[PDB]
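Here's the structure we're looking at; comments come further down.
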Amino acid sequence: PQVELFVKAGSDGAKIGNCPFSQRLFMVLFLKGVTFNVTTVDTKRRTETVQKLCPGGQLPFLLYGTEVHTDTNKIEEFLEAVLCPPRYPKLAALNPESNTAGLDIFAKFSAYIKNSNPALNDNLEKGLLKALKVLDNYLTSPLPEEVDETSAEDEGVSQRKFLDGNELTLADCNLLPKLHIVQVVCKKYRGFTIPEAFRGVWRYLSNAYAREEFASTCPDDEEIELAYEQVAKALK
C-alpha cells in the first residue's frame, strides 16, 4: 500500500528545505513504522508528474496508493486512521492539553520576526517569551500518569521526555519542527536564545535532538536561515 510523501525542496532544488508542515508529517511516518519514501519538490519548478498528481499545487501532499491527500492536518488525521493498531501504533496524545500547550509559540515568533520597526521589538519579544513559559510550565507539570510518584530532589516536577509522556506523539510532531525554526532563526537574526531558565523546554529539546525521527528530519540550519532571510533581515 505504497506511501510517498511530497515535501518542499531547499535551495538547490533537491535537499530538504524549510517547512514545519512537511517535517511534521515526515516525523509521523518514521514514528508509524510504515514503509515509505520522500520526494522533494522544487516549488519554483514542479516536475510534470508532480504537477499532475497535485493540480492545485498544495504542499506537502501524500500519495497513498493512487490517491493524493492534501492539507497537513487532514493528511495526519488520515495517517492516524489508516495506519492503526495492531499493525502500527496509535500516535495521538492521551491528554488533550498536550495538543495545545505552546501552540501560540509559532505565531508569536512569526510576528516577532516579520516585524521591522525597532520600537516594537521589545513587546513582541515578551510575547514570545511568555508563550515559551506557558510551554515550560506544561513541561514541568506532572501529567496524570506521574501521579504522586517522585523522588526527594525534584518533588512536584515532571521527568517525562516529551509532551504527553515518554513516547513521541502527534503533538510533538507538530510542535518540535516549529520550535526548531524559532531557535535557528531567532539565534541568527535577533540575538535571541531560549533562556536556560526554561529547563523544561531545554530538557525537551535535548530529548528530541536525541531521536533520529526528529534530528534526521530537520532541514539544515542554512536552509532555515535562507528561508527567513528576506523577512528577518529587515529589522535594523
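Following Swiss-Prot, chain A shows residues 6-241, kept in their order.
If you check the header, you will see the structure was determined by X-ray crystallography, 2.3 Å.
Cβ from N, Cα, C; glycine included.
What Swiss-Prot records for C24, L64, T77 is glutathione binding site, and it gives experimental evidence as the kind of evidence. For the recorded site, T77 (glutathione binding site), the DSSP three-state label reads helix.
According to DSSP, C24 (mutagenesis position) is assigned to coil rather than to any helix or strand. The mutagenesis experiment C24 to S is recorded by Swiss-Prot, whose note states: Loss of dimerization and of ion transport activity.
In the structure as shown, the Cβ atom of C24 (mutagenesis position) sits within 10 Å of 24 other Cβ atoms. For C24 to A or S, Swiss-Prot lists a mutagenesis experiment annotated as follows: Loss of glutathione-dependent oxidoreductase activity. Reduces channel conductance and abolishes its dependence on membrane redox potential.
Around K37 (mutagenesis position), the C-beta neighbours below 8 angstroms that are at least 6 residues distant in the chain are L84, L88, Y93, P94, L96. For the mutagenesis experiment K37 to A, the note given by Swiss-Prot reads: Decreases glutathione-dependent oxidoreductase activity.
Quoting Swiss-Prot on the mutagenesis of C59 to A: Loss of glutathione-dependent oxidoreductase activity. Over all protein chains present, the Cβ of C59 (mutagenesis position) has 20 other Cβ atoms lying within 10 Å.
Swiss-Prot gives this note for the published mutagenesis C59 to S: Loss of dimerization and of ion transport activity. According to its DSSP assignment, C59 (mutagenesis position) is coil.
The binding residues for glutathione are recorded as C24, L64, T77; their greatest pairwise CA distance is 11 Å.
Note: the Cα of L64 (glutathione binding site) and the Cα of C24 (mutagenesis position) are spaced 9 Å from each other.
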